[PDB]
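Quick notes on the structure that follows.
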Protein chains: 2
Amino acid sequence: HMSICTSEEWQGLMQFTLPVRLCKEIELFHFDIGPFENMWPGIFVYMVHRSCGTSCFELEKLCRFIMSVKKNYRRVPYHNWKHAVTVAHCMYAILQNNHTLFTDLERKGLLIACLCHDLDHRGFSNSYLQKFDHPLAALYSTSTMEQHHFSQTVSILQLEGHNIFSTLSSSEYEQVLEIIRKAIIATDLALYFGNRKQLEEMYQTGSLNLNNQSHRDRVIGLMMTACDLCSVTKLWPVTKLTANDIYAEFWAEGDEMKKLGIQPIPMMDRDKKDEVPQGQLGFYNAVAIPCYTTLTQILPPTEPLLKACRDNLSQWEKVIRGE
Amino acid sequence: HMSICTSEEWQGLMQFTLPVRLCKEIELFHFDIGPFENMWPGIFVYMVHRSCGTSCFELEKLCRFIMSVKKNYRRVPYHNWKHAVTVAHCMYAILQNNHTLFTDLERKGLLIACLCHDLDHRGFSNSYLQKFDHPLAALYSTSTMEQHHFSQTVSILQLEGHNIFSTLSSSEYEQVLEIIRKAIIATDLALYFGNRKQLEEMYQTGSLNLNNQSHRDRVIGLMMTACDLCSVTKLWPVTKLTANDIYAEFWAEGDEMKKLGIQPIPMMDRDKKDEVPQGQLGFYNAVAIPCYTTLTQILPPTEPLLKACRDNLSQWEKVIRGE
Ligand SMILES: COc1ccc(-n2c(CCN3C(=O)c4cccc(OC(C)C)c4C3=O)nc3ccccc3c2=O)cc1
Ligand SMILES: CC(C)(CO)n1c(=O)[nH]c2c3cccnc3n(-c3ccccc3)c(=O)c21
Ligand SMILES: [Mg+2]
Ligand SMILES: [Mg+2]
Ligand SMILES: [Zn+2]
Ligand SMILES: [Zn+2]
């Protein structure tokens, strides 16, 4: 039922070497992958090698995993392969700047989870699938898509010559699958508010214990959300272009409702496209700024993220005011 | 300007007596008015008299109102005089089964609002009038048609010997015009989704209180939508025939767009008649079933509506399956 890669695809990836100029840039939080589409699979390999090591995964098995993952990402406007590598890059930048804060079993799982977190996205919300009783909503009652993304990840790893986590003991293997499970479920934005709530109180009262697994998993969750929203941390022209992509996806979902006689929420309605600048300001103020603020409080090296978020908020604020 | 009834028309109505056989059928929710065309105006009078008494309105003024309302309903395939009386009948059945929950003034207003809710329908959607900048969209920015229906109701009552509420105190009169205003605006399906969602929430958290005017207006609104969609609660052959009438009206609207070059949505496209069973399944699942479900939860005697809705959904389910 999955979509395996061709021999051609993984072999070419194995041959790819990252140009020396982009070595500097890939270390920066505001790095846009956008202009280098042919390099995106190659960029993930680099990040995996630069973080955990050149001998952490079997190069053959790794290249087959990446290229098969790419094939299970649909041609949707925003929740595509480009997003999966943008999110992973941000995770790489965070994991680099907090090098001794996470175990090599967390480091491996976190990058793989970021590349897989939106696997098989059909450009529809959890609310859409529940409202139209889609077979996926029948399998997973809550965090519908996120539970499906995790199921597709597990299915890719279950393919011949794809299990990149096969060299781990049964204990070490079930441990990493759980890191990935939790990281992907955490990408369900509805769960985020509560997570950034509990993390805010835990930071204030100094109760956040990094040795406590339950507490550990909450930080990883926020790290996932911060990576998932990193489009608001890029330079203004990049940020502006990405906004157009997620709207195009939202509008297409609304169009599907309009066809059935249903009225979409303003966000999903393309006839309320002028409401987008105000909607962005609302999202940045209610979702993005709180996220990066708390992330910086827990992991201070992640400060540039919050800085770039603020810069873009100001840009949206200028758009509203008519520059 | 309006369309006044003839002396002949209202005089004959005053003389009409309902057949003793029908007395029991009119009390049932699944009652089809379709076979009794000559009796439709007479049926409304009966319902008025059995709901609010025989001395609630001046028989002369009432018969003139009904017959002139009938004349301001166009010969469109679905949004016609037959629809008005079907909607009103369903409202009568709901009022009857929950008699003491409502005031004599709401019973008066809701039945009149149901007979008037589609007054002067031209067989076009609000989406159409707005996209093609029709003069009616210039007057009313939102709920375009519904605001026009309320304006035509007020215009009929403003006719000589037509003011059926003239015998109410200035306070009662302005309260009944507001009951009607709100009930007709509520027939704009776009507003329904928010209304259903809010009411479901209020029921779940037990915060719903019929003594709270704001809550009361939300229930009346849902009652209006349930009545507006009662065609899906009739027996299968009736339900099937009505679907043909709304589609004849939608197809005519699509034809108007095709003439200007614009491509209608599948629902409004007559070359796309095969997608109709799936369109119905989507409408029943996303609109009709949620509606009756919530209505039954607020007013449990209205359960037959949800029962018959389910029976028709199963019928559409069978059509898709090739049964
Ligand atoms: C809970 O707080 C809010 C605040 C604002 C919104 N909102 C938005 C943001 C949409 N949106 C996401 O709901 C999202 C989720 C995840 C990522 C994302 O943007 C990515 C590119 C980072 C986005 C995004 O733009 N745009 C609108 C556009 C027109 C009219 C209304 C709105 C509106 O109410 C929604 C939720
Ligand atoms: C209920 C009916 C007529 C059943 O045949 N129906 C249908 O099949 N599709 C639809 C339908 C589909 C799309 C939008 N409105 C619809 N309405 C509608 C129209 C105007 C005001 C309120 C609701 C229906 O009555 C209906
Ligand atoms: Mg997601
Ligand atoms: Mg209407
Ligand atoms: Zn994502
Ligand atoms: Zn109607």
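We number each residue from 1, going along the chain as drawn.
Per the header of the entry, the method used was X-ray crystallography, 2.5 Å.
For all residues, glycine too, the Cβ spot is worked out from N, Cα and C.
For B:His79 (active site, proton donor), the same-chain residues that are 6 or more apart in sequence and have a Cβ closer than 8 Å to its Cβ are B:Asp118, B:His121, B:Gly123, B:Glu249. Among the features that Swiss-Prot reports, active site, proton donor is placed at B:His79.
Residues or ranges marked as 3',5'-cyclic GMP binding site in Swiss-Prot: B:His79, B:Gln280. B:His79 (active site, proton donor) carries neither a helix nor a strand DSSP state and counts as coil.
According to Swiss-Prot, the divalent metal cation 1 binding site annotation covers B:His83, B:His117, B:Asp118, B:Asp228, on the basis of experimental evidence. B:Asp228 (divalent metal cation 1 binding site) falls within a helical segment according to DSSP. The local packing around B:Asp228 (divalent metal cation 1 binding site), expressed as other Cβ atoms within 10 Å of its Cβ over all shown chains, amounts to 22.
Take the CB of B:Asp118 (mutagenesis position) and look out to 10 A: across all protein chains shown you find 24 other CB atoms. As annotated by Swiss-Prot, divalent metal cation 2 binding site applies to B:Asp118, with the evidence given as experimental evidence.
DSSP classifies B:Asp118 (mutagenesis position) as coil under the three-state reduction. Swiss-Prot documents B:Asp118 to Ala (Swiss-Prot position 830) as a published mutagenesis change and attaches the note Loss of activity and of zinc binding.
Recorded in Swiss-Prot as a mutagenesis result, B:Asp118 to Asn (Swiss-Prot position 830) carries the remark: Reduces activity 1000-fold.
Separation of the C-alpha atoms of B:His83 (divalent metal cation 1 binding site) and B:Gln280 (3',5'-cyclic GMP binding site): 19 Å, rounded to the nearest whole number. For the pair formed by B:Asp228 (divalent metal cation 1 binding site) and B:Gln280 (3',5'-cyclic GMP binding site), distance between Cα atoms is given as 16 Å, rounded to the nearest Å.
The 6 Å Cβ screen around ligand 2 retains nothing from the recorded positions B:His79, B:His83, B:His117, B:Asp118. Local packing around the binding-site residues B:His83, B:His117 was summarised as the count of other Cβ atoms within 10 Å of each Cβ; on this measure the leading residue is B:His117.
Its Cβ placed at the centre, B:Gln280 (3',5'-cyclic GMP binding site) has 24 other Cβ atoms within 10 Å. Between the alpha carbons (Cα) of B:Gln280 (3',5'-cyclic GMP binding site) and B:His117 (divalent metal cation 1 binding site) lies a span of roughly 23 Å.
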